[PDB]
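Enquirer: Before I ask anything, let me first share the structure, which is written out below as C-alpha cells.
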Amino acid sequence: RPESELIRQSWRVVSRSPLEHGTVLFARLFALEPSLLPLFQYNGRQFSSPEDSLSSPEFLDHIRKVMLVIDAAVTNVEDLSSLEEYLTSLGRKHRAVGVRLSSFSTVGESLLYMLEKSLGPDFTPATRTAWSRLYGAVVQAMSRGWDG
Ligand code: HEM
C-alpha cells in the first residue's frame, strides 16, 4: 500500500517521543470519555482525576505499551497477519480488564486527535484516512478478543 508511506511518515514525527505523544492521546481520551479512568486500577486504587493518571508510573508505562503496539502496527502496515493473533489476545486482555469494545472508537478519535495536533498541516485528509483505516484494522483484530 502507498498510504502505508503516509502512515510511516506521519508516525516518525511522534514515534520519537512516544510518552509525550501518548500522553496527549490519553489526556484526550479521558477528556472525551472520563468513565475510562477507573479501568486503570494499579495497586487496587482508582485514579480520581485524569491528571492523577499522569503521575502514575504504571499508567505511563501503559502509554508506552500503547505506543509500542501502534508502532508494531505501523511497522506491519502492509502486513497485519504478523499481528492478528497478538491483537486478538490484546483484545481479550482488555475485555478482561473491563474495557468495552466501543471505547476503542474513542481511543481512535484520541489517536487521530493526537496525530492531527502533532502534524498540523501535515495531517492531510489522506493521512487521516490512512490512520483511520490502520486503526480500524487494529481494532478489528482486537475485537476478536471480545469473542465476536
Ligand atoms: C480504552 C482504552 C484502554 C484502556 C482502558 C486500557 C487499559 C489497560 C489496562 C488496565 C491494562 C492492564 C494494566 C497495564 O498493563 O497497564 C492494559 C494492558 C495493556 N494495554 Fe491497554 N488500555 C486501553 C487501550 C489500549 C490500546 C489502544 C492499546 C494498543 C494500541 C493498549 C495496549 C496495551 C498493552 C500492550 C497492554 C499490556 C497487555 C498485556 O500484555 O497484559 N491499550 N490496558
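Chain A is numbered as in Swiss-Prot, which gives 3-150 for the residues shown.
The deposited model was determined using X-ray crystallography, 1.5 Å.
Positions of Cβ are set from backbone N, Cα and C atoms, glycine also.
The following feature annotations were taken from Swiss-Prot:
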{"type": "MUTAGEN", "residues": "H64 to L", "note": "Improved binding of dioxygen and carbon monoxide to the iron atom"}
{"type": "BINDING", "residues": "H64, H96", "note": "heme b binding site"}
Enquirer: Just jot down the residues in the same chain as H96 (heme b binding site), at least 6 apart in sequence, with C-beta under 8 A of its C-beta; none if empty.
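Expert: Non-local contacts for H96 (heme b binding site): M144, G147.
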Enquirer: If you draw a 10 Å sphere on the Cβ of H64 (mutagenesis position), how many other Cβ atoms land inside?
Expert: 16
